[PDB]
Amino acid sequence: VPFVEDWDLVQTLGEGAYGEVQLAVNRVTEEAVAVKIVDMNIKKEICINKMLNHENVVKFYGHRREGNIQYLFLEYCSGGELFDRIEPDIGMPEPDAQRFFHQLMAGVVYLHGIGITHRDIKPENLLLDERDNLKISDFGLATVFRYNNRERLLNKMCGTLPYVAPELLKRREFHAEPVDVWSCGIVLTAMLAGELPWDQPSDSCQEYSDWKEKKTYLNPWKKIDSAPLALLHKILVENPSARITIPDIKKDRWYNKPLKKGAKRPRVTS
Ligand SMILES: N#Cc1cnc(NC(=O)Nc2cc(Br)ccc2N2CCC[C@@H](O)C2)cn1
């Protein structure tokens, strides 16, 4: 069919360090995709993206290189970032946060199951489709932590300070999986309180010290119900060897608490 390979770039969705993300619309089919334009890092992001296929991971359609510029054809998520669904200093309804947290765990289980660590889980990297389905986005900082069933310990300092695990700041080497678990716990905190608990998880940070001293009568913890707060007490554990694993997060009481109705389907009476 002539013209199927032509895409019109209709609007800028976001701009940053990389370059820009544009909304692309197919000339013939009107299919909408997100095009990530990176002017030469990208080689590892494309290589990790080629391994991915899960309903809670941003789809990779392909890549095109035009000189020194790489074009990443990625899933268009019309709901934008989870970040904008979080009301400052409030959060969001607890059943919405639980559903997003379930979907976040499904995505992370998938990535860890294929030996991939995202290393930068935050609400800006969690996108929502038209049906409010969560998708893990941007694999620019991602790496392989398990290869030929052999675990590789990490030492590289990366992520975003309010979401990083304390072992990344205190230890030379650390296991990849507990780091992503920790950042998921900070995401859950943000969804339920509309605020980040600390600037970084270090002894010099007063808010982090208060949490370790179990001062849950302070913000953000006082805004969180005791059932999701008991889960946060198991995720936000300083020792990564004692920190809860994803199989045990799936056994948590709040994680399994019936709270949300399914999407309202159209109905009529008489
Ligand atoms: N890497 C990456 C990436 C970034 N955006 C993707 N898809 C979107 O549809 N993104 C998007 C949609 C809307 Br509506 C508003 C903003 C964005 N983003 C722009 C670039 C930053 C990203 O966090 C979200 C897919 N993958």
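In chain A, numbers come from Swiss-Prot; the residues present are 3-42, 51-280, in order.
Cβ atoms here come from the backbone N, Cα and C positions, even for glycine.
Less than 8 angstroms from the CB of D130 (mutagenesis position) sit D148, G150, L151, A152, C168, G169, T170, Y173, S193, each of them six or more residues away in the same chain. In three-state terms derived from DSSP, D130 (mutagenesis position) belongs to neither a helical nor a strand segment and is classed as coil. For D130, the entry in Swiss-Prot reads active site, proton acceptor.
Counting Cβ atoms from all protein chains shown, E17 (ATP binding site) has 11 others lying within 10 Å of its own Cβ. In the three-state DSSP assignment, the secondary structure recorded for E17 (ATP binding site) is strand. According to Swiss-Prot, the ATP binding site annotation covers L15, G16, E17, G18, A19, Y20, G21, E22, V23, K38.
Among the mutagenesis results in Swiss-Prot, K38 to R has the note: Abolishes kinase activity. The residue drawn here is the original one. In the three-state DSSP scheme, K38 (mutagenesis position) is classed as strand. Sequence-distant contacts of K38 (mutagenesis position), defined by Cβ-Cβ distance under 8 angstroms and a gap of at least six in the same chain, are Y20, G21, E22, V23, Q80, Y81, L82, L84.
According to Swiss-Prot, the mutagenesis experiment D130 to A carries the annotation: Abolishes kinase activity.
Listed in Swiss-Prot is the mutagenesis experiment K132 to R, annotated as follows: Strong reduction of chromatin-associated CHK1 ubiquitination. Counting only same-chain residues six or more apart in sequence, the Cβ atoms lying under 8 angstroms from the Cβ of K132 (mutagenesis position) belong to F93, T170, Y173, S193, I196, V197.
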Site of maximum Cβ density within 10 Å, from binding-site residues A19, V23
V23
Direct Cα-Cα distance, rounded to whole Å, spanning the 8 residues left out between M42 and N51
9
Rounding to the nearest whole angstrom, report the longest C-alpha distance spanning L15, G16, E17, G18, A19, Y20, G21, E22, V23, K38, listed for ATP.
14
Taking ligand 1 as the reference and 6 angstroms as the Cβ limit (strictly under), which recorded positions among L15, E17, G21, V23, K38, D130 are close?
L15, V23, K38
